[PDB]
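Written below as structure tokens is the structure these notes are about.
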Amino acid sequence: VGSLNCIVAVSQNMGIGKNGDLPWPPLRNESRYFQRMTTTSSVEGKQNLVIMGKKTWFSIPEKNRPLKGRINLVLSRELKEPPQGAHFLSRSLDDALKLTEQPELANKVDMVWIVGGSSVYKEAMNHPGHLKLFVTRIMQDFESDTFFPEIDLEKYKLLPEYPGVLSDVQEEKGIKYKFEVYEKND
Ligand SMILES: NC(=O)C1=CN([C@@H]2O[C@H](COP(=O)(O)OP(=O)(O)OC[C@H]3O[C@@H](n4cnc5c(N)ncnc54)[C@H](OP(=O)(O)O)[C@@H]3O)[C@@H](O)[C@H]2O)C=CC1
Ligand SMILES: CN(Cc1coc2nc(N)nc(N)c12)c1ccc(C(=O)N[C@@H](CCC(=O)O)C(=O)O)cc1
């Protein structure tokens, strides 16, 4: 309906997950920022849609499932029905976007947030149209078993600044990271 965005935390070796979880120790402020970006809606009486693969759903601690104040959609071709706590189930990303245009959700949804995993990001990244990437750069190498797709800099531009995103290097548990905003339109 509105804006389509991807949001991801990545290590310096482009790693995003190791055994069902994050490769680095928990960053409470990095988690808070994911929460704030995905939950805030720009319009009244409207909520954001969160779209994720099934192994991403199963890595959110059970006590936080479904993500509060968000419409939670799970992607999977194997599942018969949405997992317990999930609001919707889709077989592909074109179908999940064909769904926000149903009067059911059409008047309800402001932004669309892709929250992973690899397979999901890869396809959003090739979708034609306006898209923004929200990338947290975790500045060290971490042994990973799942990786973020290559960002094609001939198509995506790094923005010099973005409203409500801090520009400086953060530090938490001795780890440095920074926030980037990339924009495409083709
Ligand atoms: N650092 C960060 O930002 C992030 C880290 N993570 C972490 O990364 C890993 C999650 O990994 P990843 O394996 O890539 O998993 P996904 O969450 O992408 O799960 C893959 C499953 O999702 C379904 N699916 C994925 N893409 C599609 C599609 N286009 N259409 C329909 N179904 C699809 C399929 O389920 P089926 O097999 O049922 O058809 C596929 O087997 C974890 O280790 C997690 O903690 C996750 C997201 C962000
Ligand atoms: C593995 N993922 C993907 C994930 C984690 O960190 C990220 N950080 C970024 N920048 N992008 C993402 N996609 C992720 C997640 C795992 C658990 C929760 C979760 O518990 N979220 C609570 C967090 C609340 C909190 O930390 O208090 C929420 O309300 O959003 C979210 C995402």
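Chain A uses Swiss-Prot numbers throughout; the residues present, in order, are 2-187.
The backbone N, Cα and C atoms fix where each Cβ goes, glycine too.
Annotated features in Swiss-Prot:
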type	residues	note
BINDING	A10, 16-22, 55-57, 77-79, 117-124	NADP(+) binding site
MUTAGEN	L23 to F, W or Y	Decreases affinity for NADP and dihydrofolate over 10-fold
MUTAGEN	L23 to R	Strongly decreased affinity for methotrexate. Decreases catalytic rate constant 200-fold. Decreases affinity for NADP and dihydrofolate over 10-fold
MUTAGEN	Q36 to K	Increases affinity for dihydrofolate about 3-fold. Reduces affinity for NADPH about 3-fold
MUTAGEN	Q36 to E	Reduces catalytic rate 2-fold. Reduces affinity for dihydrofolate 9-fold; when associated with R-32
MUTAGEN	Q36 to S	Increases affinity for dihydrofolate about 2-fold. No effect on affinity for NADPH
MUTAGEN	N65 to S	Increases affinity for dihydrofolate about 15-fold. No effect on affinity for NADPH
MUTAGEN	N65 to F	Increases affinity for dihydrofolate about 3-fold. No effect on affinity for NADPH
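A sphere of 10 angstroms centred on the C-beta of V121 (NADP(+) binding site) encloses 21 other C-beta atoms. In three-state terms derived from DSSP, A10 (NADP(+) binding site) belongs to an extended strand segment. When the CA atoms are compared, the mutagenesis positions lying within 10 A of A10 (NADP(+) binding site) are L23, out of the candidates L23, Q36, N65.
Reduced to three states, the DSSP call for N65 (mutagenesis position) is helix. Comparing the Cα of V121 (NADP(+) binding site) with the Cα of every entry in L23, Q36, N65, these being the mutagenesis positions, the smallest distance points to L23.
Here the candidates are the mutagenesis positions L23, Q36, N65, and by Cα distance the one nearest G118 (NADP(+) binding site) turns out to be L23. The CA atom of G21 (NADP(+) binding site) is located 16 Å away from the CA atom of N65 (mutagenesis position).
Distance noted between the C-alpha atoms of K56 (NADP(+) binding site) and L23 (mutagenesis position) is 12 Å. Fewest other C-beta atoms within 10 Å: among the binding-site residues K56, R78, that description fits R78. Listed in sequence order, the recorded positions among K56, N65, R78 whose CB lies under 6 angstroms from an atom of ligand 1 come out as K56, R78.
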